[PDB]
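Okay, structure first, notes after.
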Amino acid sequence: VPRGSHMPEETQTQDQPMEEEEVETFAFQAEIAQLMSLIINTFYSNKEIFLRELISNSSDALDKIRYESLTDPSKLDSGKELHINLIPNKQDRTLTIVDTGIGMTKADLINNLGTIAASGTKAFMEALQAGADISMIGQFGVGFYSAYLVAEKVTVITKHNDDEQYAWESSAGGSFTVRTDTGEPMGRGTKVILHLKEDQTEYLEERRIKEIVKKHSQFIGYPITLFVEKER
Ligand SMILES: [Mg+2]
Ligand SMILES: [Mg+2]
């Protein structure tokens, strides 16, 4: 049956087999859940310190590459730059903090980002009751949850040399999920995707992001770059 020309639908390749992603759901440790609800539902004047906290975490994960090379010289062989990118997306109302640090394994996500008690949590909640500035969160071992000052949902995609790529996600409310991530491989490191609250969209603006990096994150020790989508 001779053909000279086919239409796109005719030569569309068959899909790759559908992948299964395993998902597990975990409750927050009780005092973490209480802290998240305090953070979400209280007015604070200095919410901009979330970014300091996330940049701090990335800088710590980058410093670990340096040191892990003393017990595993392999890492010296990676060609990846040690750096942080800040990626606002005004279309989707997200701010993404990307690093090429060590990343997290699946058990690191479960144990580090919600199921284990930080010993300062109760003290910090009492300091907040007594009127402390939210800025002091870092010093109490629970800085990651400052994300919820500005974000209604947080997704963390991460890949560690010793595990496969995983996605942690939570909209608070007492639980989070961890699910194998078979989508776009991100390479070693972590991406924290903040789905911003409607009244916190200032943190998509280039001037506002530059202002808070300069105010609170001047000793990262690694290049940080802000990607700005061209105005159409
Ligand atoms: Mg079709
Ligand atoms: Mg931290």
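Numbering starts at 1 and runs along the chain as it is shown here.
Cβ atoms are placed via backbone N, Cα and C, with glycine included.
What Swiss-Prot says about this one:
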MUTAGEN   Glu53 to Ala (Swiss-Prot position 47)  Strong ATP-binding. Strong interaction with HSF1, HIF1A, ERBB2, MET, KEAP1 and RHOBTB2. No effect on interaction with TSC1
MUTAGEN   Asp99 to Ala (Swiss-Prot position 93)  Impaired ATP-binding. Strong interaction with HIF1A, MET, KEAP1 and RHOBTB2. Loss of interaction with HSF1 and ERBB2. Los of interaction with TSC1
MUTAGEN   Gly103 to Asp (Swiss-Prot position 97)  Abolishes ATPase activity
DSSP-derived structure type at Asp99 (mutagenesis position), helix or strand or else coil:
strand
Neighbourhood of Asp99 (mutagenesis position) by C-beta distance under 8 A, where only residues 6 or more apart in the same chain count:
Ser58, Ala61, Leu62, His83, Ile84, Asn85, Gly189, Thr190, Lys191
Including all protein chains displayed, how many Cβ atoms other than that of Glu53 (mutagenesis position) lie within 10 Å of its Cβ?
22
Nonlocal residues around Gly103 (mutagenesis position), in sequence order (Cβ under 8 Å, 6 or more apart):
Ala61, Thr158, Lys159, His160, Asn161, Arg188, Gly189, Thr190
